[PDB]
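Right, one structure below, let's go through it.
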Amino acid sequence: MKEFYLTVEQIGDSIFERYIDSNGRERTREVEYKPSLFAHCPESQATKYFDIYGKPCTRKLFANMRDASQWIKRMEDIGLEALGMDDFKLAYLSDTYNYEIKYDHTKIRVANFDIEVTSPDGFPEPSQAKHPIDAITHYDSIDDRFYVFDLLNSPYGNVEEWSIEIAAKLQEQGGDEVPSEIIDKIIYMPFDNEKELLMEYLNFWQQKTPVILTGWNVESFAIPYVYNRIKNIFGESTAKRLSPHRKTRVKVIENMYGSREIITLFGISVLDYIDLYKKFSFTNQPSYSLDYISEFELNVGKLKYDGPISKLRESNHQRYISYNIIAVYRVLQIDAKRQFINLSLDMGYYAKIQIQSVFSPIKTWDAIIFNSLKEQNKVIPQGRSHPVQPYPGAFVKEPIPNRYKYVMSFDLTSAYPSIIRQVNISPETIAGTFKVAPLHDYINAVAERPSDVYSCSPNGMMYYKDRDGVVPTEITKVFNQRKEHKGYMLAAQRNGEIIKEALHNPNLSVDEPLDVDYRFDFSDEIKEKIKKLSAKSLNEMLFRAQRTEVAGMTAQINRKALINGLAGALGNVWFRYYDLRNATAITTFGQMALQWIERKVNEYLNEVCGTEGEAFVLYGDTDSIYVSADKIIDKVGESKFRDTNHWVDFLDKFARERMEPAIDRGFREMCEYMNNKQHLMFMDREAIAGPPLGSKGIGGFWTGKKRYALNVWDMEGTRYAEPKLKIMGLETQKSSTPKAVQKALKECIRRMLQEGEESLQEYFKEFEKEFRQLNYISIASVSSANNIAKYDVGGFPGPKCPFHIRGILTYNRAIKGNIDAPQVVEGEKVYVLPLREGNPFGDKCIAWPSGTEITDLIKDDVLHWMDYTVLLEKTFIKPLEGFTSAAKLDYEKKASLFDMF
DNA sequence: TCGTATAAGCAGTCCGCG
DNA sequence: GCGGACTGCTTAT
Ligand SMILES: Nc1ncnc2c1ncn2[C@H]1C[C@H](O)[C@@H](COP(=O)(O)OP(=O)(O)OP(=O)(O)O)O1
Ligand SMILES: [Ca+2]
Ligand SMILES: [Ca+2]
Ligand SMILES: [Ca+2]
Ligand SMILES: [Ca+2]
Ligand SMILES: [Ca+2]
């Protein structure tokens, strides 16, 4: 096999590299790598190295890496550009793996671990590590085993061995219900004392050294705790054995308000799963506890125990150890579904970076562009300092708040990357500028043609047409990857809808799910067999289809995120290719493209409707248009349609055969107007929306910019078995809205769009009547809590104190003195409830850590004093009033003359 | 919340508004 | 009461 790196580090003048050799074995080596950097040289000096602008460069080979670094410093002192890749390990990788990397994940040791630490005095601080580590479960991907290190004797209690038999048993048998599929994979090791546990762990670690290290909060908790605990007991040298090169750094992570410390382990790639999830999941969650995320992702129940976690080991060590094991398994189960590790390896090897750098699109793109340019003997520019400057972004149309019955939406495929490719926007493709007219002059095609030579953006920039820039070239490669995976995702989704339809008529037989590839549209033969399957087989097939779709989504959406991140990076001062001329060239072209096509679509439809000056485009945001289709439906007449699916087909056909060709012609004209390199504005139909045929449903509504709801029948070619709501911006979509309130608001919207005013009125009346019975957590608001200390004046709210922060201070007074009560962590999320007048807490609200039950000594009081009236008005009634007034209907039945009877 | 971008919504505090 | 200035938070793209 072809070799591939596992990890790479610079330590002084040495590169330390772990890698897989040509025989598939893991090796480590130290290489005294001699980097090269570049300086501009005279024309007369014959060379093969040129900067991105075509100026000649001489290569400077250094005796070692420190010499290269010192040289850069001296070039700054002289005031001359020092060109080349200044991150020497990236240059090393580029030299050592000069080809597209093929990797074999089965040879990469992925370690998933979790530790337990009993603490009788609050949260066990990793930087102090003053409490014994009493459990470690460490899953190894190569062995496919869970290694369990269990402390039987502690100053906090001596316990019996954990029992695998009891662990396997049902909760109803008094067991822990450790999944049977992992029971045979557990290797249990009990220890008489902590010193031996930790020494054995380190010896084990040496034998099975993680390449990728992950788990839940491992970077912020498990790793620093293990490091500092070993350090305290044995000393520094022993703790450094967690690094295969025996090198570690305390690394300070700074944000806006305060900073935290982590331990960098040289030669390990730490991908904390909480961070993987936050970057790649595209969720915003009320809580990020593993229990909360596992429930969300996997639909598994809460890991239940009685009493505090600080007493769980002594009261029920059996359960304590089982839950540690299950906690490790939960992360593996999340990864089996979401496939974020697979994603990270894919992108990391593609860019030729340390795998952990996938968290940084700037580093990712710096490496991609460097490797690309190097292939042509081109030399990258030096990074420069820039002040942070604001710059303009997208255009958003102000909608008229209203109901909108029939709607067709269109938007650009990969808008910003497509603009980059069309205009040829790149550091080295800048050809000059032209004299800019007001944007509206280009939108209405009255401005002078910008250039007859170069490709233009309406911000004034001109670009070469003779060759693609490196940014267009490299963005296209990742875009094509994105396109392939989205194809699989959409196929799996359409396949899912086939199975849902068949589930209306399941067969009465015992059979098996079909062995199929869900990434491809089911053949007629598969469809026929599906129609003869049992519900059990169909449901299992549905689950598999949905898992395929999830895998597709992960692969496609994060590749989309990467390419959109390159457009974004052009406007970040730390990017090597930061340039507000290019950043604004993209965003300004985008504004033009939207409003240009708005005009063209309005013109086209007014033509087929024989009208003048009527606005068919009701809304647009960045790269999208929403077209009122009422007149299209009304030209055929609702009575001519057999059912809902019939008019959906008709609008589908109209969008595809009439609108899209008109859109394409309009953009082709715009391309010529701007003299662009290549027409790549592809605005395909997204949604076909409307009420069910013959219902009183309103179809859709807008309340304002970025706030709307649509009843969708077909989304990007997926024809649903059941209509699906597309809701954007409204409170149903906000993590801050109470869970039960999101649910009720969604049902109000569903009723509005599908059934109409009366149905909405019936539901509202019932919700108002019953809601006080809802669990307090389900009706708590959620907020991130920043700057708790800033607004804390003697335990009371300072001036301008935010409502949620007030809630926290209330909580802090009510739990004061308790070392055992959960503390609210700065920067994390809290549940927030309002409090009735004259409550014992002495303020109008209370907040506590999100994803948790509020501590028992104030729970009963919080429940007694909960202000349901304020809660209902603020979270439910206010938003609903917004929805209904926009839609021009009433959530409460108005009096009429009929009441006289 | 270490980690690409801008536009823009709503909640809440403070305080004016005769 | 509402709205503007402002802070805080959270979305859509
Ligand atoms: N997270 C982001 N960071 C930077 N720019 C973004 C982000 N999200 C959206 N944009 C910008 C770039 C996008 O091309 C443009 C339109 O967004 P959107 O329609 O969601 O995706 P897209 O047009 O890139 O892909 P798709 O093909 O899925 O529509 O808005
Ligand atoms: Ca735990
Ligand atoms: Ca788009
Ligand atoms: Ca599309
Ligand atoms: Ca059937
Ligand atoms: Ca869009």
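For this deposited structure, the header notes the method as X-ray crystallography, 2.0 Å.
Yeah, the Cβs are placed from backbone N, Cα and C, and that goes for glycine too.
Going by Swiss-Prot, these are the annotated features:
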- A:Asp411, A:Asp623: Mg(2+) 3 binding site (BINDING)
- A:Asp411, A:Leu412, A:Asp623: Mg(2+) 4 binding site (BINDING)
- A:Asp621 to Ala: Drastic decrease in the efficiency of incorporation of dGMP (MUTAGEN)
- A:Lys706 to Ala: Almost complete loss of polymerase activity (MUTAGEN)
- A:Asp714 to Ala: Complete loss of viral replication (MUTAGEN)
What is the interatomic distance between the Cα atoms of A:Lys706 (mutagenesis position) and A:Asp411 (Mg(2+) 3 binding site), given in whole Å?
15
Candidate nearest A:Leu412 (Mg(2+) 4 binding site) in space, where candidates are the recorded positions A:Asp621, A:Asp623, A:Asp714 and distance is Cα-Cα:
A:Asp623
Which residues of the same chain, at least 6 positions away in sequence, have a Cβ lying under 8 Å from the Cβ of A:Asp411 (Mg(2+) 3 binding site)?
A:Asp623, A:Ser624, A:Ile625, A:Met683, A:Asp684, A:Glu686
List the Cα distance (Å, whole number) between A:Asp714 (mutagenesis position) and A:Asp621 (mutagenesis position).
20
Within 8 Å of the Cβ centre of A:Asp411, A:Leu412, A:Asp623, which other residues of the chain have their Cβ, at the recorded Mg(2+) 4 site?
A:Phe410, A:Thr413, A:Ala415, A:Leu594, A:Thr622, A:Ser624, A:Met683
Out of A:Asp411, A:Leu412, A:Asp621, A:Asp623, A:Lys706, A:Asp714, which recorded positions lie by ligand 1, with a C-beta less than 6 Å from some atom of it?
A:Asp411, A:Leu412, A:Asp623
Filter the candidate list A:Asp411, A:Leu412, A:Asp623, A:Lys706, A:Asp714 of recorded positions, keeping only entries whose CB is under 6 Å from an atom of ligand 6.
A:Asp411, A:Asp623
Here are the recorded positions: A:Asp621, A:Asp623, A:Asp714. Which has the lowest count of other Cβ atoms within 10 Å?
A:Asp621
A:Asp411, A:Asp621, A:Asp623, A:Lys706, A:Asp714: which of these recorded positions put a Cβ within less than 6 Å of any ligand 3 atom?
A:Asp411, A:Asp623
Can you tell me which of A:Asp411, A:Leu412, A:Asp621, A:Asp623, A:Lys706, A:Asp714, our recorded positions, come within under 6 Å of ligand 2 at the Cβ?
none
Can you check what DSSP calls A:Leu412 (Mg(2+) 4 binding site), collapsed to helix, strand or coil?
strand
Would you please pick out, from the recorded positions A:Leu412, A:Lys706, the one with the fewest other Cβ atoms within 10 Å of its Cβ?
A:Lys706
